[PDB]
Amino acid sequence: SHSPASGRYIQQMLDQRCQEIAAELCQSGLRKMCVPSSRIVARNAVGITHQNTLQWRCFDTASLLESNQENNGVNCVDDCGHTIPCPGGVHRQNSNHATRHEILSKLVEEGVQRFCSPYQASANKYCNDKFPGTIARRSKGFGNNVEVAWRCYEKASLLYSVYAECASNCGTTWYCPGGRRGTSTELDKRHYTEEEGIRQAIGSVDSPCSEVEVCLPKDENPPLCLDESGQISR
Ligand SMILES: [Cl-]
Ligand SMILES: [Cl-]
């Protein structure tokens, strides 16, 4: 019934916030922002010409390109607050968007506290300490679509639509958006396999449960800590 997988709760909150922002702007007279909520998503991306940094912005999906080149791909966010390539690209002349970097950043920060597994956080911190900008997944490498290993992946090499293994809030198997296909493109090379280091980072996290409790993971912190059953007479 319920899957061991990220609910993408941060991204969901950002999209709803962006839908509210577009509606406010519509009420201020900004005609192009008067749209149903299905047209509005939050993406972290470049904007129009000269808007060349990654910022959180509210986009009208009817203005996004189906594909992107270098530079102009859009990014979504995992539940540990990392931005990862999502389908689509910014039309640099024609984009219909509203940049809202402060409020959306604040919502990401708040959402990280709720939704980010401390075991995943540890793995991500290891990777970023060692290789700035990278995050941890147990996923595919270059030119091999079967084998998985814990690696520090450059975020631009991940696909938000592809789920890959990450650490649950009990340090158990979970799956998160931002994965590899194991294909053989240049981007498929952009990672550092670190089995021992990531595993050590994961193993170093203190359990939220006592040693007389069983940790059952959840998609939001904290996990369930159930009293382990006794050596009962059955
Ligand atoms: Cl996630
Ligand atoms: Cl803002």
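Numbers in chain A track Swiss-Prot; the residues on display, in order, are 28-261.
Header lists the method as X-ray crystallography, 1.9 Å.
Backbone N, Cα and C atoms are what each Cβ position is placed from, and that goes for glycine too.
Here is what Swiss-Prot records for this protein:
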MUTAGEN   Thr126 to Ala  Abolishes binding to host cell surface. Reduces binding to fetuin, a host glycoprotein, ability to activate host bone marrow-derived macrophages and dendritic cells and virulence in mice; when associated with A-220
MUTAGEN   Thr220 to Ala  Abolishes binding to host cell surface. Reduces binding to fetuin, a host glycoprotein, ability to activate host bone marrow-derived macrophages and dendritic cells and virulence in mice; when associated with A-126
Cβ packing number for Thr126 (mutagenesis position), 10 Å threshold: 15
All-chain count of other Cβ atoms within 10 Å of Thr220 (mutagenesis position): 13
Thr126 (mutagenesis position) and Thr220 (mutagenesis position), distance between Cα atoms, whole Å: 36
